[PDB]
2 protein chains.
Amino acid sequence: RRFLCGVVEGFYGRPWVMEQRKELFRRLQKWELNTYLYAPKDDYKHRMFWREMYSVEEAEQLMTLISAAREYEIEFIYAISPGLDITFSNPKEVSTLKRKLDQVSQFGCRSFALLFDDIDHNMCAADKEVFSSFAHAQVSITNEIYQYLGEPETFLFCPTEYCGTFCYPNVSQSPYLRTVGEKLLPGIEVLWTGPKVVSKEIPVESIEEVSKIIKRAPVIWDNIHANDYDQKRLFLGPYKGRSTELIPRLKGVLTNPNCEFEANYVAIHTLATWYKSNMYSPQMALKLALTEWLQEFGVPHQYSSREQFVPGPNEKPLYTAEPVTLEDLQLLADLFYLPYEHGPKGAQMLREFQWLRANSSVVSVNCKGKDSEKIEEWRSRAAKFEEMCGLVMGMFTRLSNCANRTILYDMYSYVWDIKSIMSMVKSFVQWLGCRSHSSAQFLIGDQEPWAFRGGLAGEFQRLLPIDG
Amino acid sequence: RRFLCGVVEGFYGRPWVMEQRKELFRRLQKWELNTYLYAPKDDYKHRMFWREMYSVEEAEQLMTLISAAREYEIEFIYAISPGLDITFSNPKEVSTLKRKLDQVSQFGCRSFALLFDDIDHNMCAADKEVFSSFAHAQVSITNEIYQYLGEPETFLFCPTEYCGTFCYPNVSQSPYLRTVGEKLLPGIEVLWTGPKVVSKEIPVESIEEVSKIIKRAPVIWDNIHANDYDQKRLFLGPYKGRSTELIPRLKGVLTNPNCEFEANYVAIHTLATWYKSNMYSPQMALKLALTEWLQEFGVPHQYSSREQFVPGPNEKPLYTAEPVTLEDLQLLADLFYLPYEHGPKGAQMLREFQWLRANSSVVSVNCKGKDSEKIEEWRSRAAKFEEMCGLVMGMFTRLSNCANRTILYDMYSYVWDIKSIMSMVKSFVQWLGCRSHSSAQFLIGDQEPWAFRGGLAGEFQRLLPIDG
């Protein structure tokens, strides 16, 4: 039995380059994965201008990538998304799609996919006179393409209603999915993403409900680590929340990685472990992933003596950089954990800070003669919070000195922002702790840099509704 | 009389590459600027490991860069910041610095600078037994280095107190500045940044006060567009707040650009205009800068129809991209304008949104039976806000289609975040406007996604007290 496991390059943003993709292939082979799907959202010749043909230089790029994929025995799937403006009743459109796919095949590509995600539900007047339904036209054109291509072993189709939230009135009773299942040829595999676009968890019953319609096992398009619906968020947590009992009931798992190329080591490693387990413990998987990931940070750059000055007792020490530790990586993971939850350490820090803020007025000003136990407890908790903030700042400082700065420079902004905000919060906590003998306003320097926050974004965020 | 005017690469983060620097040189020659200072913070052979010698490949890159600068007649100044760990009473340190500067000189470099910014104020026991003061040691080593190099025409020195807020107890009475001014050789220029590290405006009298101490006209290191103290901020607004009367009283103006290479175009252009006026109106300077900048966006990519399909009356229209226009760039500028103020249009949008939020109760619940004038006013203002949000979204959509995508790709994240938050605000405003007849929760999809806006950094930011 064959099974699909791999990655889908289908995020919005600056697309990855050839070197990154080759390194990705090497990692995929190391981790015993087998599938790469190429459907970048911002490739003009993929979605927006699919009708155009590739040039000689683009042809060389594609041929090099496909040959590299063949070297590492990783299946390469090329996708097309003509749903933006294709007319189904015009033979010229079908011929153009056939010619495009033939140009792709000429390079040596083997597997092809057609996507109709994120388009409208309407058709032109011409198609109304031919097809009874939108699904009818989609299925007819997909079947024609599949027959033309020679019935390859692998072929992927994404229904417009790729999630339950987009099915009306429900998954079981949707006429679109019923028509698809009735009229789609048996040789095509169907993509699905779960109850929601970003599914927090996937119960088996929903997958069975989908199977009862599509008459085949689906292929999971998991956006558990996608970050193109709010690009301020980075996700480094392990693959979590999907039950392994789905493995016999699925044709394959394909993961959407983070837009930043070097931030997807942990997610892909955890996915590989998750699949390999049952041909599972999210905490153990994360621990193993970080243990393996630490090896690629190397050592911090150090002065190389490979006649050198050596200081004495009265001379300033030479600058030295500490190595990056496992604890730093764990803390970094907890700071950027999951789309629907934080890590244990980040959540605990947030709760502790909220508690400290809540009871600041208990002992802040002129608290002599009050309960000493409250004063000591508040001071101790504040000190522990200070230690946590110092740990975060030290993590950033140590990561800054890594010799292999490629890892950091692809995620520099997020870590720098989180360490800056931790520093600001530490200053705020100190000012709260000094109220009884200092009446000065909370200030960093002589002013309030936090008032500006993130400019317009932050000022608009400040006005959004909250639970409290 | 020679005058220094140009750019300093002295921000933290991922450093610029050779291609970007060459393009910068071409632009500088076009805009009639004459100075480039090279002191990237995160260059390991610049600051943290200054004692090491450049390798052959690095030497070739430096020679190519210097020759390119020679082609464009742009003065190139190379800086070193040995103050991190250098010992002043040990001749080995001085010899190493001399050898390093001589290696730099053999590449063809002509101008050199020594920086002692962002260091400690303490001294080792070895130096305290020799020099009377910290400033004494700094000035002595700088003077010896200056005399060894052959007294170049241009030489820059950055004191440790580079801003008024770092002067103790004040500017005029600072012993450090007095000692530096007395003991520094007359042939060296002195960097200064104004009252604060990020000075909002520069009163004329402050410069005269500083000159009364340093006994020489300073060279301005302006961080008006620096964004490495909170890297969520992007600054695209014009050069503002610096009176032209400073020009006769200054020896040069050097700007710190944004970390993103392509985001500084407007800034640099404005600076040139500000200089070229008095060898000034911020509004006109910005208009000219954006008019010149628009030419680099070219035209959006379009279908190439050089047997070509042409749709009929009842066929779905082809995907067509609209060009990027002046209004889109002005709106973008106002969205990311200045450290201490927003653009007029963004500030007005924020004020209008705040007013609408404040007066939600006028029509939120059971609006029928209430005063008509208030209802009409609130609805009209809401409609105008909706139109402005739509303008923002159209700006993002049109910017996404540029053929020369690089201009967008270096600042993709900021525009993407602002357009996402504008969309969320539009949805929230609609929900507020439809409450009288729709009692459903103000949800997006089935949830409130802004509960995870900004992740842990956003959550920590949200709890910082402000006056407004």
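Following Swiss-Prot, chain B residues are numbered 58-336, 374-400, 536-697, in order.
Structure determined by electron microscopy, 3.6 Å.
Each residue, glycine too, has its Cβ placed from N, Cα and C.
Taken from Swiss-Prot, the feature domain 'GH84' applies to B:60-336.
If you look up Swiss-Prot, you'll see B:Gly67, B:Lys98, B:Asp174, B:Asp175, B:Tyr219, B:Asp285, B:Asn313 marked as protein binding site, on the strength of experimental evidence. The C-beta environment of B:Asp285 (protein binding site), restricted to residues of the same chain at least 6 apart in sequence and closer than 8 Å, consists of B:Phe68, B:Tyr69, B:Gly70, B:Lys98, B:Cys316.
Swiss-Prot documents B:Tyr69 to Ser as a published mutagenesis change and attaches the note Strongly reduces affinity for glycopeptide substrates. Nearly abolishes enzyme activity. Counting every protein chain shown, the Cβ of B:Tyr69 (mutagenesis position) has 17 other Cβ atoms within 10 Å.
B:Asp174 to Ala appears in Swiss-Prot as a published mutagenesis result, with the remark: Nearly abolishes enzyme activity. Reduced to three states, the DSSP call for B:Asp174 (mutagenesis position) is coil.
Listed in sequence order, the same-chain residues six or more apart from B:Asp175 (mutagenesis position) with CB atoms under 8 A from its CB number zero; the list is none. For the mutagenesis experiment B:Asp175 to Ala, the note given by Swiss-Prot reads: Nearly abolishes enzyme activity.
Here Swiss-Prot describes B:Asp175 to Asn as a published mutagenesis experiment; the accompanying note says: Nearly abolishes enzyme activity.
Annotation source Swiss-Prot lists active site, proton donor at B:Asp175.
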Distance check against B:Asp174 (mutagenesis position) for the binding-site residues B:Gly67, B:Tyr219, B:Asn313, keeping those with Cα within 10 Å: B:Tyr219
Unmodelled segment of 135 residues: Cα separation of flanking B:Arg400 and B:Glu536 in Å: 10
Cα separation of B:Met336 and B:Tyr374 (whole Å), the pair that brackets 37 residues absent from the deposited model: 12
Number of Cβ atoms other than its own within 10 Å, given for B:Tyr219 (protein binding site): 20
Surrounding CB atoms that lie within 10 Å of the CB of B:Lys98 (protein binding site), all protein chains: 17
Shell of the protein site beyond B:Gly67, B:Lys98, B:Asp174, B:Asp175, B:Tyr219, B:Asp285, B:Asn313, same chain only (C-beta within 8 angstroms of their C-beta centre): B:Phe68, B:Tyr69, B:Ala96, B:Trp278, B:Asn280, B:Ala283
Residues satisfying Cβ distance under 8 Å from B:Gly67 (protein binding site), sequence separation of at least 6: B:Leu94, B:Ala96, B:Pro97, B:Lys98, B:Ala136, B:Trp278, B:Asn313
